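Student: Please read through the structure below; I'll follow up with questions.
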Amino acid sequence: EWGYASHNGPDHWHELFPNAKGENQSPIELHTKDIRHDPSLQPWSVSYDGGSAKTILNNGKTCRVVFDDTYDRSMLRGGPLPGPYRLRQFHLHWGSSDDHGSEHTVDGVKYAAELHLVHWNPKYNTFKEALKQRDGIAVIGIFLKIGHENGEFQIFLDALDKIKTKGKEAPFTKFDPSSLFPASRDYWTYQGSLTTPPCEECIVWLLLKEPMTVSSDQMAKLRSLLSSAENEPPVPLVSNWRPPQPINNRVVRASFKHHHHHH
Ligand SMILES: [Zn+2]
C-alpha cells in the first residue's frame with residue numbers, strides 16, 4: 001500500500017493517507033536561530049532491558065528490532081514526557097550515499113542516517129490507542145555521522161545477514177539500545193507525526209544534539225538490504241527517508257542553552 005518507490009513514495013502518501021496532509025507533520029528542519037531554551041525541560045533517562053529484545057526484521061521499508069512491550073520492561077522517562085513510556089521498537093532511515101539520509105536536518109546539515117527508538121504511553125492501554133493521542137508516542141531520534149567505526153552498532157549490523165530480503169525476520173535478543181547513545185543527552189523537542197504512513201500526529205520528538213558516529217563501511221552494510229522478496233528480482237533498500245515538512249506555527253525547544261545566537 002505504500003513505500004519509497006517512485007509510485008508509492010512520500011510524494012504520493014497524501015492521497016492515500018489523509019493525515020500526511022496535516023499541520024504537525026514530521027520530519028522538519030531545525031534552525032538553532034529559532035530554537036528557544038526551555039528550563040522546564042528536565043533530563044530524560046532510560047531503563048532498558050537487554051533481554052527484552054525479541055526480533056529483528058526487514059519489512060521492505062526499513063530494518064526494525066522489536067522489543068517486548070506487553071508490560072513495563074524497557075522504559076523511557078523524564079524530559080517533556082507526562083509519564084514513563086515503553087520501548088517498543090527501533091529502526092533506521094538512510095540515503096543512497098553518506099552525504100544524506102537523515103530525516104531531520106539541523107542548520108542545513110544532513111546526516112548519513114537517523115535512528116528512531118519508538119516508545120508509547122501505557123496510560124492509553126494499547127499501542128493502537130496511543131496512536132490516537134497527540135503524545136501517545138515518544139521517539140528518541142539519533143543522527144548518524146560518518147567517522148570512526150562503531151563497535152556496539154556492529155553487533156546490530158552483524159544480524160542483518162539474516163533478514164536480507166523483504167519479509168525476513170529472525171530471533172534477536174540480548175541487545176541494549178542505550179549502548180548506542182552518545183555521551184551528551186542534550187536534546188531538542190517538538191510535537192509531530194510518524195514520518196511514515198499513516199502519519200498520525202501522535203509523537204513527542206526527542207532529538208539528541210550529539211550524533212552517533214559510524215564508518216562508511218558500516219553504512220554500506222545498511223544499504224545492502226533488499227526491499228524485494230526472496231523470489232522477486234533484487235531491489236536494494238536505500239533512500240527510505242521522508243523530506244522535511246512545513247513547521248507551520250510549531251516552536252522547537254532545547255533542553256540546553258547554546259549562547260551563540262544571543263548574549
Ligand atoms: Zn522512523
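FYI, residue positions are counted from 1 along the chain as it appears here.
The deposited model was determined using X-ray crystallography, 2.1 Å.
Every residue gets a Cβ built from N, Cα and C, even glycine.
The Zn(2+) binding site feature in Swiss-Prot is assigned to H91, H93, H116; the stated evidence is experimental evidence. The feature substrate binding site is assigned by Swiss-Prot to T195, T196, with similarity to another entry given as support. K61 to H (Swiss-Prot position 64) appears in Swiss-Prot as a mutagenesis experiment; the accompanying note says: Enhanced proton transfer in catalysis. While the structure shown retains the original residue, Swiss-Prot records the mutagenesis experiment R64 to H (Swiss-Prot position 67) with this note: Enhanced proton transfer in catalysis.
Please situate the listed features within the shown structure.
Tutor: Taken residue by residue with DSSP, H91 (Zn(2+) binding site) is part of a strand.
Counting only same-chain residues six or more apart in sequence, the Cβ atoms lying under 8 angstroms from the Cβ of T196 (substrate binding site) belong to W2, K61, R242.
Within 10 Å of the C-beta of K61 (mutagenesis position) there are 17 other C-beta atoms, taking all protein chains into account.
The Cβ of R64 (mutagenesis position) lies under 8 Å from the Cβ of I56, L57, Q89, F90, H91, each on the same chain and at least six residues away in sequence. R64 (mutagenesis position) falls within a strand when secondary structure is assigned with DSSP.
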Student: List the residues in the vicinity of the Zn(2+) site, defined as same-chain residues other than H91, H93, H116 with C-beta within 8 angstroms of the site's C-beta centre.
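Tutor: Those within range, site residues removed, are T62, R64, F90, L92, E103, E114, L115, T195.
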Student: Cβ-Cβ under 8 Å from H116 (Zn(2+) binding site), same chain, 6 or more residues apart: which ones?
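Tutor: Set apart from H116 (Zn(2+) binding site) by at least 6 residues yet with Cβ under 8 Å, we have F90, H91, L92, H93, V139, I140, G141, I142.
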Student: So which of the binding-site residues is most packed in, judged by how many other Cβ atoms lie within 10 Å of its Cβ, out of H91, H93?
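Tutor: It comes out as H93.
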Student: Within the set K61, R64, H116, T195, which recorded positions show a CB-to-ligand 1 distance under 6 A?
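Tutor: So the answer is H116, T195.
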